[PDB]
Amino acid sequence: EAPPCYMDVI
Amino acid sequence: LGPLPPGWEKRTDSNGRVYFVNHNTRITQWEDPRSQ
């Protein structure tokens, strides 16, 4: 898996 | 060991998994940048 998309992060 | 490089921030996702975000490049990754 990958970590969340930045634009989901912020 | 050592501060994060400028731009970087440690977070935890909604399941409890630690990741790292680089606010300059807008990339998130599991790997500690200090290990790289």
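Numbers in chain B come straight from Swiss-Prot, and the residues shown are 437-472, in order.
Per the header of the entry, the method used was X-ray crystallography, 2.0 Å.
Even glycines carry a Cβ here, placed using N, Cα and C.
What Swiss-Prot records for this protein:
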{"type": "DOMAIN", "residues": "B:438-471", "note": "domain 'WW 3'"}
{"type": "MUTAGEN", "residues": "B:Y455 to F", "note": "No effect on phosphorylation on T-cell stimulation nor in the presence of FYN"}
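Cβ neighbour count for B:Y455 (mutagenesis position): 18 (other Cβ atoms within 10 Å of its Cβ, all protein chains included).
DSSP assignment over the domain 'WW 3' (B:438-471) gives 3 helix, 13 strand, 18 coil.
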